[PDB]
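Student: I'd like to ask some things about the structure below.
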Number of protein chains: 2
Amino acid sequence: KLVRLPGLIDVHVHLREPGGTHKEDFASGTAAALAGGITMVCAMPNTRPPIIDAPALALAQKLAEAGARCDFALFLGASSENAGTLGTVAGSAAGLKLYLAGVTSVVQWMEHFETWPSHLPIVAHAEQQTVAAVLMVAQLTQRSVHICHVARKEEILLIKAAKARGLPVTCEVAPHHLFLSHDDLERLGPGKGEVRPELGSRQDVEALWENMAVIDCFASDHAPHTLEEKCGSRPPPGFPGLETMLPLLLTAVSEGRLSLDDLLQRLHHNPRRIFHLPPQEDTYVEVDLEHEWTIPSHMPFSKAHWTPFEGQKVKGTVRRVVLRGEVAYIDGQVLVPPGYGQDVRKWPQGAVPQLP
Amino acid sequence: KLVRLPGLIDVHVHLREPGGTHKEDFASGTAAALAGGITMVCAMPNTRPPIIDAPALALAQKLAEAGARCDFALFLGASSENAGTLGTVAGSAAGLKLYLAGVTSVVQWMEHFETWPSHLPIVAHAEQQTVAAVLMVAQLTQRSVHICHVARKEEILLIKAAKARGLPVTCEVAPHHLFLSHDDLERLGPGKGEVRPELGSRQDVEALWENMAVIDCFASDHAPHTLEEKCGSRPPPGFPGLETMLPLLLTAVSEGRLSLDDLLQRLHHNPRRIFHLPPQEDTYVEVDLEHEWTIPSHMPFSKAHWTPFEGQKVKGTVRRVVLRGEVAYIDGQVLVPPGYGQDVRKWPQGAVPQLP
Ligand SMILES: O=C(O)c1[nH]c(=O)[nH]c(=O)c1F
Ligand SMILES: O=C(O)c1[nH]c(=O)[nH]c(=O)c1F
Ligand SMILES: [Zn+2]
Ligand SMILES: [Zn+2]
Ligand SMILES: [Zn+2]
Ligand SMILES: [Zn+2]
């Protein structure tokens with residue numbers, strides 16, 4: 001009755017440690033990951049302190065090693081001051097994040113593309129015409145780029161045109177941009193519904209599904225904020241998503257909107273090959289595709305303690321997760337302690353191959 | 001000085017056992033694989049008896065388990081009589097091979113696409129307009145197809161157009177169609193130079209390199225025949241290629257014709273994800289990128305005992321291979337016995353996931 005899947009990978013999560021641990025920490029965020037069928041996460045660098053230099057990465061690595069329950073890699077963040085300074089630590093990171101929603105000039109983007117090691121990943125938060133701009137910088141520096149959370153018809157059609165020209169670009173799409181739209185903003189409210197990229201029109205959502213062939217990865221963009229923060233005076237953008245991503249997508253699979261293989265390419269194989277992430281021995285996920293349930297007002301594990309998918313009916317649930325030979329999750333209970341997770345870039349097979 | 005690569009995968013080899021063991025057998029073919037940096041092979045079904053029914057697959061599986069030195073999966077072959085009969089064994093195979101260079105009617109192709117389990121791979125030997133025809137059958141049956149050894153400008157541009165339309169098609173290219181051309185037919189002779197698909201023009205070769213973005217996999221199409229056979233009265237088509245594929249491509253990498261990552265996508269990640277092949281624990285390849293050498297008249301291991309690349313200068317050599325924790329190859333010597341290799345489809349992680 002159960003379907004065995006490989007260990008799924010979420011390449012875009014915000015785990016808020018250090019500095020935002022009331023929103024989430026490594027222990028709670030990776031508990032949410034395991035409950036969502038995710039055995040490896042790549043954690044973004046916009047923490048406090050931000051992971052924009054070697055001392056902050058060293059701190060974050062130790063906090064993750066001590067708190068993570070699943071395996072992980074940590075992104076470095078591009079800043080206005082660190083281009084050309086990350087060479088000694090660059091290989092220890094998941095990749096370099098460019099946040100193009102602190103850099104402010106395309107010249108600084110160029111400097112990062114020129115100085116970051118050319119064999120290591122660069123991901124960009126780039127919306128609307130910024131996608132076109134960062135692709136231009138990638139071409140000028142003759143390297144690849146990965147575009148985070150594509151959310152608009154405009155963006156996916158541009159990427160589609162770039163791929164037709166043979167340019168090295170890959171992209172990811174988050175669940176809220178496939179299963180939520182403007183039609184949900186009345187229910188969510190302007191605080192809760194705040195996210196970046198913002199929710200799209202029905203035409204945007206329909207374009208993403210129609211152009212699934214162009215989407216390389218799914219990633220949650222897990223961006224936990226407390227309900228107090230989301231409903232407060234200055235709502236931060238972001239949705240929690242680790243615990244709901246796979247149930248939403250399994251529903252789509254059971255409805256024939258994409259195949260099981262389509263899903264595993266986008267949550268396992270393509271994340272592995274874009275970010276050069278290693279396999280996980282003795283690691284798998286067992287899901288039940290027949291159980292119908294309704295998403296509640298908060299999932300059990302994220303400290304966000306709310307979800308924008310409340311009330312949606314899903315079909316599919318994570319029943320069991322085994323991580324490196326140990327039972328890590330069964331039916332609502334996480335069973336590996338904080339600290340069980342490891343930094344995959346420290347594994348011999350987790351280093352990115354490069355010419356000597 | 002050495003570069004560590006993951007275990008490379010060759011998804012298109014002819015190992016001639018059963019029935020053609022003077023040309024190659026599992027023990028000699030997988031020795032050649034290991035010497036070429038290849039730790040997993042998918043073996044084609046045109047043996048004697050051909051692998052077109054359950055009894056012949058059962059025989060071939062035992063011969064491979066007893067003779068293989070690296071890991072493997074075995075293809076089933078589509079015939080004029082076996083459509084709708086392979087359901088019980090289909091999951092144990094690498095995939096289904098359609099040989100469209102014994103079926104003779106597009107109606108038989110349709111029957112195979114309709115009856116073979118829709119989650120399992122289908123590969124086709126399809127040249128020139130046959131690529132277009134089999135893509136049409138794939139669309140009519142709304143599933144994917146993988147096109148073997150693309151060799152012509154015509155073929156890669158057609159596939160490129162199909163991918164631009166979002167169709168689920170992948171393809172592989174063999175080394176002789178990237179590094180040999182019509183210009184080599186004078187040296188090779190009409191016997192030795194016989195191969196299917198035939199060698200292309202310089203314009204064909206140039207088109208394949210220009211459209212590298214369209215190529216998902218490299219695979220040797222290792223097709224060993226003895227020199228006596230290649231030079232005899234009725235030369236069979238085919239080149240041996242396992243021992244020369246990686247040295248040729250490493251040369252191209254050192255020349256900047258493609259990157260190391262480009263190579264590993266095409267000899268590791270994409271083969272894994274198209275054929276749902278499992279990772280290999282404690283498995284890696286160490287190559288030396290600085291050693292210049294000239295390809296001799298025969299490589300040490302293949303029973304073919306000849307090579308069409310004789311006299312080409314290459315830069316790059318396989319120094320060491322570790323397979324599942326054991327030293328399998330060092331500097332000209334294979335050190336795992338026949339029988340060390342295993343059928344990856346029998347591993348729990350090697351089954352193709354499917355809906356219950
Ligand atoms: O960190 C966050 O909360 C966050 N939330 C968002 O909605 N978009 C972002 O780009 C981001 F960095
Ligand atoms: O098995 C062979 O020898 C062989 N040799 C080739 O050159 N093309 C084929 O398609 C083939 F099946
Ligand atoms: Zn972002
Ligand atoms: Zn983000
Ligand atoms: Zn063929
Ligand atoms: Zn072949």
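Indices start at 1 and increase along the chain as displayed.
Per the header: X-ray crystallography, 1.8 Å.
Backbone N, Cα and C define each Cβ position, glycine as well.
In case it's useful when we look at the structure, here is the feature table from Swiss-Prot:
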- A:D221: active site, for DHOase activity (ACT_SITE)
- A:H12, A:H14, A:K97, A:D221: Zn(2+) 1 binding site (BINDING)
- A:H12, A:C148, A:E172: Zn(2+) 2 binding site (BINDING)
- A:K97, A:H125, A:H149: Zn(2+) 3 binding site (BINDING)
- A:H12 to A (Swiss-Prot position 1471): No zinc-binding and no catalytic activity (MUTAGEN)
- A:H14 to A (Swiss-Prot position 1473): No zinc-binding and no catalytic activity (MUTAGEN)
- A:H125 to A (Swiss-Prot position 1590): Abolishes dihydroorotase activity (MUTAGEN)
- A:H177 to N (Swiss-Prot position 1642): 11.5% of wild-type catalytic activity (MUTAGEN)
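Describe the structural surroundings of these features, if you would.
Tutor: Cβ neighbours of A:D221 (active site, for DHOase activity) (same chain, under 8 Å, six or more residues apart in sequence): A:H12, A:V13, A:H14, A:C148, A:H149, A:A174, A:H176, A:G238, A:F239, A:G241. Secondary structure at A:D221 (active site, for DHOase activity), taken from DSSP and collapsed to helix, strand or coil, is coil.
A:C148 (Zn(2+) 2 binding site) falls outside any helix or strand according to DSSP and counts as coil.
Secondary structure at A:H125 (mutagenesis position), as computed by DSSP, is strand. Within 10 Å of the Cβ of A:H125 (mutagenesis position) there are 20 other Cβ atoms, across all protein chains.
Every protein chain considered, the tally of other Cβ atoms within 10 Å of the Cβ of A:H12 (mutagenesis position) stands at 27.
Counting Cβ atoms from all protein chains shown, A:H177 (mutagenesis position) has 23 others lying within 10 Å of its own Cβ.
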Student: Which number gives the other C-beta atoms within 10 angstroms of the C-beta of A:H14 (mutagenesis position), all protein chains shown included?
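Tutor: For A:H14 (mutagenesis position), the 10 Å Cβ neighbour count is 22.
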Student: List the same-chain residues at least 6 positions away in sequence whose Cβ sits under 8 Å from the Cβ of A:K97 (Zn(2+) 1 binding site), in sequence order, or say none.
Tutor: A:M44, A:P45, A:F75, A:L76, A:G77, A:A78, A:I122, A:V123, A:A124, A:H125
Student: With H, G and I counted as helix, E and B as strand and the rest as coil, say where DSSP puts A:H177 (mutagenesis position).
Tutor: helix
Student: Inside 10 Å of the Cβ of A:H149 (Zn(2+) 3 binding site), count up the other Cβ atoms and send me the figure.
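Tutor: Excluding its own Cβ, A:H149 (Zn(2+) 3 binding site) sees 22 Cβ atoms within 10 Å.
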Student: Give the subset of the recorded positions A:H14, A:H125, A:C148, A:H177 lying near ligand 3, defined as CB under 6 A from any of its atoms.
Tutor: A:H125, A:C148
Student: For A:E172 (Zn(2+) 2 binding site), which residues in the same chain are close in space, meaning a Cβ under 8 Å from its Cβ, but six or more apart along the sequence?
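Tutor: The list for A:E172 (Zn(2+) 2 binding site) reads A:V11, A:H12, A:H146, A:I147, A:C148, A:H149, A:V150, A:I215, A:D216, A:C217, A:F218, A:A219, given in order along the sequence.
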Student: Note down the number of other Cβ atoms within 10 Å of the Cβ of A:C148 (Zn(2+) 2 binding site), including every protein chain shown.
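Tutor: A:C148 (Zn(2+) 2 binding site): 25 neighbouring Cβ atoms within 10 Å.
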Student: Please check the gap where 8 residues are unmodelled: Cα of A:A101 to Cα of A:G102, in angstrom.
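Tutor: Logged value, Cα of A:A101 to Cα of A:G102: 10 Å.
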